[PDB]
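Asks: Dumping the structure here so I can ask a few things about it.
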Amino acid sequence: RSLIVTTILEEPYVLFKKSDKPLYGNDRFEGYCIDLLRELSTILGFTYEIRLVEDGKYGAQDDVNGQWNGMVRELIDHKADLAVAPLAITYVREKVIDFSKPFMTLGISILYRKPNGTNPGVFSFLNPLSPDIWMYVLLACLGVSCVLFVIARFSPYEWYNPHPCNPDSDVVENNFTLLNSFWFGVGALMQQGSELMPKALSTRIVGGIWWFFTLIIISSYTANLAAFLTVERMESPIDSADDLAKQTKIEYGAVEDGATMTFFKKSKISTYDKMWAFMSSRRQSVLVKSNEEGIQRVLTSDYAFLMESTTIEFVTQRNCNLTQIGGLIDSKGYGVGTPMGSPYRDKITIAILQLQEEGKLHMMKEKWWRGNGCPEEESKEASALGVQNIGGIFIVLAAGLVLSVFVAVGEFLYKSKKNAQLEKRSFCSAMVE
Amino acid sequence: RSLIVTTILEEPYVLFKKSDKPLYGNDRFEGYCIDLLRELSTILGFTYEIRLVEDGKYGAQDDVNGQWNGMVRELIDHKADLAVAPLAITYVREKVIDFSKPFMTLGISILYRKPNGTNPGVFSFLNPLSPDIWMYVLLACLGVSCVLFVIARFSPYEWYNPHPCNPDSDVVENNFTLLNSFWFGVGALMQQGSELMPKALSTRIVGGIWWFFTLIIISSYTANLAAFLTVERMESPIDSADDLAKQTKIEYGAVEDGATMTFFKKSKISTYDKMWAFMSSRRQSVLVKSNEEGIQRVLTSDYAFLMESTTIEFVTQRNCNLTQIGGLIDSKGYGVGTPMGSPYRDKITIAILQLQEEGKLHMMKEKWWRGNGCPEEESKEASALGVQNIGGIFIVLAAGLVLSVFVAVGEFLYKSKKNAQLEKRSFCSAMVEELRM
Amino acid sequence: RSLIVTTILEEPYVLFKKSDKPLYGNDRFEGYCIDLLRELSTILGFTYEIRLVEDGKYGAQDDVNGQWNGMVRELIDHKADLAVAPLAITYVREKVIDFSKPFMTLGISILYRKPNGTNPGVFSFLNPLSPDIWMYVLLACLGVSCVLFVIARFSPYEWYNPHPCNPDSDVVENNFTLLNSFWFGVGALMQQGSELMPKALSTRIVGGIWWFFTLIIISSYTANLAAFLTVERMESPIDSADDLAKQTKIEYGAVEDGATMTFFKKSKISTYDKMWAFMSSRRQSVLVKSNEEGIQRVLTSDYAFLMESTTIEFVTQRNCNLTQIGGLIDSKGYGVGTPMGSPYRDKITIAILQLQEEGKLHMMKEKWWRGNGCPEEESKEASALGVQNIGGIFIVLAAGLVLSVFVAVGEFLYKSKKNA
Amino acid sequence: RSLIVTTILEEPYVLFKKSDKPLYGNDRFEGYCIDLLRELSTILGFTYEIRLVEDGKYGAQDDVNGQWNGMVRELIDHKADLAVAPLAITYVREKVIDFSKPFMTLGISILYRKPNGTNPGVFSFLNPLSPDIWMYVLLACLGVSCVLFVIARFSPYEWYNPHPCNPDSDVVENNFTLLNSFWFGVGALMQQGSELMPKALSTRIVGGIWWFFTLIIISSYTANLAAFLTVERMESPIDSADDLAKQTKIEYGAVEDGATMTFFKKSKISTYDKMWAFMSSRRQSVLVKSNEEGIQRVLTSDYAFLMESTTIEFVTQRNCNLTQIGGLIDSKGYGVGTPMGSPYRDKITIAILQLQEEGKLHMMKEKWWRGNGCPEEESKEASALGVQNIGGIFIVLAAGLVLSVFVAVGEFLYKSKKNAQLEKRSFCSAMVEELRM
Amino acid sequence: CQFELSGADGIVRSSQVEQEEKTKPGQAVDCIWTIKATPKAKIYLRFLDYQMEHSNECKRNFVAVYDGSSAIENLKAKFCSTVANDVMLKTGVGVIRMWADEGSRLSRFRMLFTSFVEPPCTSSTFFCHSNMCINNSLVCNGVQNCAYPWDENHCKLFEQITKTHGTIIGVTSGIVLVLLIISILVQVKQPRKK
Ligand SMILES: *[C@@H]1O[C@H](CO)[C@@H](O[C@@H]2O[C@H](CO)[C@@H](O[C@@H]3O[C@H](CO)[C@@H](O)[C@H](O)[C@@H]3O)[C@H](O)[C@H]2NC(C)=O)[C@H](O)[C@H]1NC(C)=O
Ligand SMILES: *[C@@H]1O[C@H](CO)[C@@H](O[C@@H]2O[C@H](CO)[C@@H](O[C@@H]3O[C@H](CO)[C@@H](O)[C@H](O)[C@@H]3O)[C@H](O)[C@H]2NC(C)=O)[C@H](O)[C@H]1NC(C)=O
Ligand SMILES: *[C@@H]1O[C@H](CO)[C@@H](O)[C@H](O)[C@H]1NC(C)=O
Ligand SMILES: *[C@@H]1O[C@H](CO)[C@@H](O)[C@H](O)[C@H]1NC(C)=O
Ligand SMILES: *[C@@H]1O[C@H](CO)[C@@H](O)[C@H](O)[C@H]1NC(C)=O
Ligand SMILES: [Ca+2]
């Protein structure tokens, strides 16, 4: 005789067929779980009438009178039979009904948005060289300029008696002053150079080594920036549960009355107590009514979410904006429901194990959770540059102008006080003239 | 007796000899199949009359009566003895009829327009940088030049003593004119460098900041140009159906109910399975019910429109803008239908193998496919890079020359009117005096 | 009953199974061509006697003797039956045998070695810029030099006073002569520049525009060179059957008097009569012994070998070091033999068609022709430049040096003669 | 009554207690399964006596008679009714034996030598040009500079009147010495300019040719360095089974016939089929017979060594350089074998479900895996590009500075001992004069 | 024709009959070989070339390996097929036989035997594979004498001078440049102002 199979309407497990009108009859539920049921029927030999449960539920305990609202409630009344559907293998459910060997295993996993890469301003342009080399180079420039100044004094011939057209007086005077030595260094790093190039030999070796250093630095910088600007491997900040267990820029999530926190409360475990404490603090934007609300919220904010290890796969393989990060946290089982003492328990477990060893279940899973697949996120690195990516140099330039003006007025007053007293009237005339 | 030869009307296979006066008999019909029929009838020495099939289709088993149609039906009941038409060889047809060895093969290949001859870009000097950045750089050049001037006017370490004879440099200007400061700014920006070299720290810091800005801009520009060029070079044009499988920006096509979509649904190979799933999901989003409309859809969009190879050859030879890609997804031949029992099949097979050994049927094919094949040779799509069309316009140089000439003549006129104090008086004398050098 | 099929030890068709313990009965053989036969038996009903031929020989008669040594004998003298093995359906056999409908098609195609990334090194430069622009940049340098000179002469502000400390002199100084303008023009092309900077705002416009043009040229040349050295795609010299003719540099060949020569002989399209004329010209090494030695000599040097399409589609999948340049030229058909007038023809062609249009044939073909596939010749562009990539610049430098010496001595004699 | 449990010696699962003084019976074992049985006893109140199977094997179907051995053999019979040891739940082991719920999850996963590091040579800045051009460049610099000097010392154009306001004097000379020409050449090679202005045709033409050489050399250097960086940055290290399957160089493997490779043997999936095809193509070139030999193979070579997950955890957390790559190819469960007719099956399922609900057995995982699971994580290896470890050799500057100061003091002594014609006369005077100013 | 072949390793020569006992190929031929390892050592047999082409059936031609002495007590393996597995001689006495039957054109029987599989590892000996410390002189002796590569396997400024002719042209240019420098010094010191 046929069977009395029960089933809950879960989306990527059972489905109302696409077309409606030439499809009337209580044999038109299809999906992965339905494929499992049909293959099971073929391998065992029986028929099944797919009657939907009256109340949409996995099943749940009720304290007041031992009520078990869901297919579990009638599954102890023997009014039905083998019920292939999502149904955890928790302790309390096993107390009243028998189970089978799970046909797949899943847990809780982190759902988060794919990195996008609207990179910042100032940092972006000097990002290629790591901040170590930048300060190394500034210090090297200062040191090279200073040692050039030191060797300038020891130099024999830099003393060059200005205007030697008249050798009348041995006016032995200087060049390569410390100020101009630092100027030569800083203008040699940038690819322009001063006109104070060495006129002796010993200093020329320092000049040449400095030139070589500048050329190497600039060429390497250009190469590395052209590297970053055609590969652009985006990186995700959080990559594990403990990682976001200590940050505060990213916010956790959950499902209203969802099993995730029910396990995740009374965790008693090393790190997971922290995030339960956090959601305990702000229990107003953490929770959402159902999975769809969490999907919407993560689509809106920078909102890390905490659903199961399978629905994540289903959602992330059809909407190529999200990404399953981390790994597994817990382990549960999806089996088949049945009353105690039914002859079908071992008779179905052997069949499920046979299929799982044959690889059939893997094919059904792959085919019913495939989707179009991840698209080609490759042929898009053709982006004309904009202020969004290099802007900080303009701010650097503005800082240069303002500091220049301040130093200019400072040196003006320095010369004025070298000339006259603190109160200034003559220098106003000097400015006007 | 003579032989009653049936035939179908098809675009490159059997046609009407284009004539004005009314002619009839076995002379209205002219085509490649007619060439084959005439040749094999001369070889085998027969006399034939020609009749079109009335229902006008290849023929298929109507399930409601289990009874043939069109060509197959008119052949089975001995109304006609031969069928020189592209009657495809297949399971259902072979079980009832008798064929020879195929006189050609074919496939199911992909139509596609060649990518518009390596689309060139022009005026692409400034492509790697968005125009806002260019405007910002121009304005910043102006601003930093004028600022350099302003601090070059009000500070102690400005005046330059030219001679080493302790003079007083009471001159109004020593080292910075508006044109000179502006063009020092431009020259420093342009990586060449000028001689107006600062001395006072006030201008030195401005110069240093300006140089750093120039290096950042130029290195960014070079890196962006290399990025664009390597991204353009990296991508490869589709040359297989597997590319159609993985890639999904462009769209497929098919004449559903033409057994091609049926071939894909009945297939079990991975790539064809996934493409069949794609058309099933699209479900007339990318589908076609004929050929010519599919041809035009390809002509108007990135449309694949998989078709049997022979018509693809014909089309890609008549036109010159869309060519087949890949090879042959599937194989199936043609034949010359004959009834279940006919002592003509053996000799027609001998004759077809003969003609193939002499290769004459290849000559007819090139006379009718290649014959209309290449009278409209367009080009060869010369493949190179660094071409003058892409980033090679010199018009900015011409504009610079034009503005230089105008400015030169204008300030020569200024030197004439405002420095010789007479109009049309210093013109001739001045140009005569300055022409000899 | 039982049927005496007949096969042959072709390479990817029917080969001895690879095992260690002895194999007994019809389980010794293994290959595509016999699992086709297994499918045929399953769909029809057979009984196997896979008995090889006396001496490996496709049935091909001897004209003088009139015998048919090969599978044709066992198909005629009834000592065998349908002979499932690659057996070309050709005209001469068809008289005295019966062939079923082909289960796969054929054709003769070219075989060549794909190019490898060793640039000529003579001039590996001017590559990332069309030579049109390389000529235009020089001629535009000449043009800008000339126009800069002209602007310099016809200008009020382009005249300095030598001896500026003495205001009683002439203004002959102009800093722009017949050669100085050209010198500065060339020197601004390369990022150093001379010290002849303009002074009038009428020619410094030319200076600025020239600077912009040269900056764009150089900063695009560097980008293009990096693009070429990063993502490099080499292409074949020859890409068609006709290209082999009217080229007379590749020195192709074929198997000595096998099946290719038979086609090229008597082929009156004349697109391959030049082909045959060149082959028969050098009839000492272009026509070589067999397929193995043929592909060997192809590996040795530039040698566009020419053979049946399926063995190409096989050997170019193992030794991924060659390529099937070109498409198809002819078509034959491998078939299934059967004795004259035996009823198996009409009962076996239907099975072949069933397998063909039911889709198993393509998977059957791929399971044996596949091989390893296409290895990772995709991420390989990590090599330092060498003289094989930069050699023309030193030659240009030597030419410049010798020209410098020549012009130096010439100018020395010029000035000495003018003084004398 | 007292029950009997039979277990197996295993690497992380059931070890013999490590001690010197003798230990006995139930108090001589340690590990995971012993702790699990201890908690089961505390939650159910058993009286267990522990023992091993004299065969000491998982026990499997034996085709000689259809019988078994080990735990399965003694469990179809009755010497014990429990077996707390990893005993894969499979169809053949389920037909006759009765199993409880799986208290842990398994799976075949690959193992790979992790990216060891950058392995940077501090002279990698010198890499993009082969160590043959560099000597060519240096010697060509010498030659070009010397040719320039020798030409500049012999020319009818080069000699120049020095005086700033020169009224036709006779003190003309050139300006090119050896040092001047040499450093002009060095600067031009270095693209920072120079001080000399070539005047004659010969000097200007040689300078132009030299500039052309230097420009192309520098541009090619930058292009090649960018090539290295942007071809390395887009390398894709393996992270999944299919991506491994596409790759070819890294040879595969598995402990042969250890129920792992057989999964590839009987698999139906295409990717695993091509995996097994490669396996059979190599066929004892790479198919290791024992775990540790494969471990050393992966240590000293590139290899995959597909093996079950738990041992991969036990090895990776007990060593370094080895990274769990990918996911879980298959799925098995580690039950607790029991006879068909037994009440303990349901009780023990309830017990282990209670254990798993609290995370207690996850804590056992922590104890026997994680307590020794982070003793070797040296760091977390923050990845980025553009660090001083590559192209950061400042020692060139050190050598330059030390050589410069050495030659400076040497010539300082030279100008006193020789040019002043007497030694020690003007040392202190020189330092004081050039110091106080 | 029983020929001893004992030691630590060796190659049973491919069809070694022309010099030991030169038999006419017309009559069926067969020659047995005895192997002895070093004291306290077992044997590992690895074929390097084997092709009994004339049949895949063995009433005429084949090669067999027996354990222990040359008696029928327990055939280790007789090999009749395309490929030939490696084998483990449990004892220390080797037995190699080939039976030919007017089929002397057989490709070859050619193998290599390695001793010291039994020997426990010590500092003197070398570990290559599980219970395969075999070293007496065997470390990297030019033969793949361990089960898979492991034993003989990948154990093992003048480069720039060794160019094809780049160094030669470089040093000719160097001589030219030395000539140039020596010439330069002359007018480094020779000429002055005017
Ligand atoms: C990558 O691109 C996506 C797509 O635009 C960016 O998503 C955007 O994320 C921001 C949060 O940073 C969302 O802001 C929200 O806006 C709504 C109304 O617009 C407001 O009610 C919320 O309070 C919040 O401010 C924004 O909506 C969202 N874009 C869209 C179209 O929804 C994303 O930020 C980009 N970057 C990264 C790293 O993902
Ligand atoms: C593919 O890479 C290989 C690796 O070097 C190169 O193939 C080389 O091809 C040339 C001819 O195209 C061979 O030259 C020799 O010519 C003499 C002339 O007598 C002949 O005797 C030799 O047998 C050989 O043909 C060269 O030896 C060969 N290299 C090797 C290692 O065999 C080449 O870089 C790439 N192939 C091509 C066609 O460029
Ligand atoms: C080529 O031209 C057609 C119409 O002339 C246009 O639709 C198509 O987009 C062009 N090709 C590309 C690559 O844009
Ligand atoms: C392609 O070219 C042909 C004629 O050369 C014509 O159909 C049309 O100009 C083009 N069609 C496109 C670009 O779709
Ligand atoms: C690089 O990997 C090899 C693997 O053989 C290892 O021996 C070596 O220690 C590694 N180097 C570093 C710096 O990790
Ligand atoms: Ca410069």
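For chain A, we keep the numbers from Swiss-Prot: what you see runs 431-863, in order.
According to its header, this structure was worked out by electron microscopy, 3.9 Å.
A Cβ is built for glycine as well, from the same backbone N, Cα and C atoms used for every other residue.
Straight out of Swiss-Prot:
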type	residues	note
BINDING	A:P516, A:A518, A:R523, A:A689, A:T690, A:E738	L-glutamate binding site
MUTAGEN	A:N751 to Q	Loss of glycosylation
VARIANT	A:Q621 to R	In RNA edited version
Asks: Report the same-chain neighbours of A:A518 (L-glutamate binding site): residues 6+ apart in sequence with Cβ closer than 8 Å to its Cβ, ordered by sequence.
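Replies: Within the chain, A:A518 (L-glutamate binding site) has Cβ neighbours under 8 Å at A:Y488, A:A689, A:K762, A:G763, A:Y764.
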Asks: On a C-alpha basis, identify the one among A:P516, A:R523, A:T690, A:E738 that is nearest to A:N751 (mutagenesis position); the candidates are the binding-site residues.
Replies: A:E738
Asks: What is the separation, in Å, between the Cα atoms of A:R523 (L-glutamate binding site) and A:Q621 (variant position)?
Replies: 76
Asks: For A:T690 (L-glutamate binding site), what is the secondary structure by DSSP, using just helix, strand and coil?
Replies: helix
Asks: So which of the recorded positions A:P516, A:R523, A:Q621, A:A689, A:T690, A:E738 end up next to chain D, with Cβ to Cβ under 8 Å?
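Replies: Qualifying residues, whose Cβ lies under 8 Å from chain D: A:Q621.
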Asks: Among the recorded positions A:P516, A:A518, A:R523, A:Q621, A:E738, A:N751, state which ones have a Cβ less than 8 Å from a Cβ of chain B, giving them in sequence order; state 'none' otherwise.
Replies: A:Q621
Asks: Fewest other Cβ atoms within 10 Å: which of the recorded positions A:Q621, A:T690 wins that one? Let me know.
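Replies: Selected from the recorded positions A:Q621, A:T690 on minimum Cβ neighbours within 10 Å: A:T690.
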Asks: Based on DSSP, name the secondary structure state of A:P516 (L-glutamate binding site): helix, strand or coil.
Replies: coil
Asks: Inside 10 Å of the Cβ of A:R523 (L-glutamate binding site), count up the other Cβ atoms and send me the figure.
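Replies: Counting Cβ neighbours of A:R523 (L-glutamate binding site) within 10 Å gives 22.
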Asks: May I ask which of the binding-site residues A:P516, A:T690, A:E738 is closest to A:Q621 (variant position) if we compare their C-alpha atoms?
Replies: A:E738
Asks: Based on a Cβ-to-ligand 6 distance below 6 Å, what subset of the recorded positions A:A518, A:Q621, A:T690, A:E738 would you report?
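Replies: Going through A:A518, A:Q621, A:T690, A:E738 in sequence order, those close to ligand 6 turn out to be A:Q621.
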Asks: Just to confirm: which same-chain residues, 6+ apart in sequence, have a Cβ under 8 Å from the Cβ of A:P516 (L-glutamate binding site)?
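Replies: Correct list: A:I438, A:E440, A:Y443, A:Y488, A:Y764.
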Asks: Taking 10 A as the limit, how many CB atoms besides its own sit near the CB of A:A689 (L-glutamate binding site)?
Replies: 17
Asks: Taking the residues the record says bind L-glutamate (A:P516, A:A518, A:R523, A:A689, A:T690, A:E738), how far apart in Å are the two Cα atoms that sit farthest from each other?
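Replies: Greatest Cα-Cα span of the listed binding residues: 19 Å.
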Asks: If H, G and I count as helix, E and B as strand, and all else as coil, what does DSSP give for A:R523 (L-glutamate binding site)?
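Replies: Once the DSSP labels are grouped into three classes, A:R523 (L-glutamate binding site) ends up as helix.
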Asks: Using Cβ-Cβ distances, find the residues under 8 Å from A:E738 (L-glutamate binding site) that belong to the same chain and are at least 6 apart in sequence, listing them in sequence order.
Replies: A:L536, A:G537, A:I538, A:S539, A:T690
Asks: For A:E738 (L-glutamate binding site), what is the secondary structure state per DSSP, taken as helix, strand or coil?
Replies: strand
Asks: CB neighbours of A:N751 (mutagenesis position) within 10 A?
Replies: 11
